[PDB]
2 protein chains.
Amino acid sequence: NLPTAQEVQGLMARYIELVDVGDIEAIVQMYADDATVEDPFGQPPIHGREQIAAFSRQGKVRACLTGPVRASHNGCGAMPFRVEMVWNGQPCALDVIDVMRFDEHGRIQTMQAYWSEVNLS
Amino acid sequence: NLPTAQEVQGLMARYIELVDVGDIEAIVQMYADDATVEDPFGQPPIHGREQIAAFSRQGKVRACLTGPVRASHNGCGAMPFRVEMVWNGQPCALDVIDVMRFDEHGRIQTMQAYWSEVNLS
């Protein structure tokens, strides 16, 4: 576990903070070297920092926290946020919620994004 | 899985319609007899429609959805909601995030809630 509920909220808030300013470098540093990521949740996961840096690098998108971050007592958290993009010259929003679990060193050991087309406005 | 993206949205937003009113018997009917519930996430789990029945009644109270349900394609969902109450003569909100998987029959086969004091206002 390690990170306290109040810490999770801190970490998770920042993660959406780096995603906005587009700091591919910093995000990947919050992840564990052997962290996993299913996004859209369900889909096969991309494990490890390089693969996690490939997707992150691969996909003018702005991120926003639409609600408080829900932190648990065992190092987990979940936050509501929304990504504004542009469907090829067609400004579209995406509502997402990320469910992260941190390790004893305060690193995202796993992340799962919940979203689909029904969340695309 | 089974319930499509749109289906799952409704079933989830349906669940919050029942908590707000207070219908415990309809609530305990979405859950499959074998379902389990981790609430708050990080706690030992509660197995059986039976025990969830005891827990439901266990907790004046109105749950409002705070934003879209994030729905996947493998019969899963995630939603942000607030739960107003008055803890010991002092009103107080609770911002929670529930994640639930539905089996083929559209019954909540598994559920986990994300909250803690850091989300009580």
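Here Swiss-Prot sets the residue numbers for chain B, with the shown residues being 2-60, 65-126 in order.
Backbone N, Cα and C define each Cβ position, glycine as well.
As written in Swiss-Prot, here are the features:
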- B:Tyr16: active site, proton donor (ACT_SITE)
- B:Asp40: active site, proton acceptor (ACT_SITE)
- B:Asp103: substrate binding site (BINDING)
- B:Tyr16 to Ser: Reduces activity 20-fold (MUTAGEN)
- B:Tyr16 to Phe: Reduces activity 2000-fold. Reduces activity 10000-fold; when associated with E-103; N-103 or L-103 (MUTAGEN)
- B:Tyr32 to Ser: Reduces activity 4-fold (MUTAGEN)
- B:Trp92 to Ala: Slightly reduces activity. Reduces protein stability (MUTAGEN)
- B:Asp103 to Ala or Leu: Reduces activity 100-fold. Reduces activity 10000-fold; when associated with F-16 (MUTAGEN)
- B:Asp103 to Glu: Slightly reduces activity. Reduces activity 10000-fold; when associated with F-16 (MUTAGEN)
- B:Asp103 to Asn: Reduces activity 4-fold. Reduces activity 10000-fold; when associated with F-16 (MUTAGEN)
- B:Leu125 to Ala: Slightly reduces activity and reduces protein stability; when associated with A-127 (MUTAGEN)
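Residues within less than 8 Å, Cβ to Cβ, of B:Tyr16 (mutagenesis position) and separated from it by at least 6 positions along the same chain comprise B:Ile28, B:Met31, B:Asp103, B:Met105, B:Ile113. In this structure, of the mutagenesis positions B:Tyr32, B:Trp92, the smallest number of CB atoms within 10 A of the CB marks B:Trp92. Fewest other C-beta atoms within 10 Å: among the recorded positions B:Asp40, B:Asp103, that description fits B:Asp40. There are 13 other CB atoms within 10 A of the CB of B:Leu125 (mutagenesis position), with all protein chains counted. In the three-state DSSP scheme, B:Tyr16 (mutagenesis position) falls into the helix class. In the three-state DSSP scheme, B:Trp92 (mutagenesis position) is classed as strand.
Gap in the deposited chain: 4 residues are missing between B:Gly60 and B:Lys65, whose Cα atoms are separated by 10 Å.
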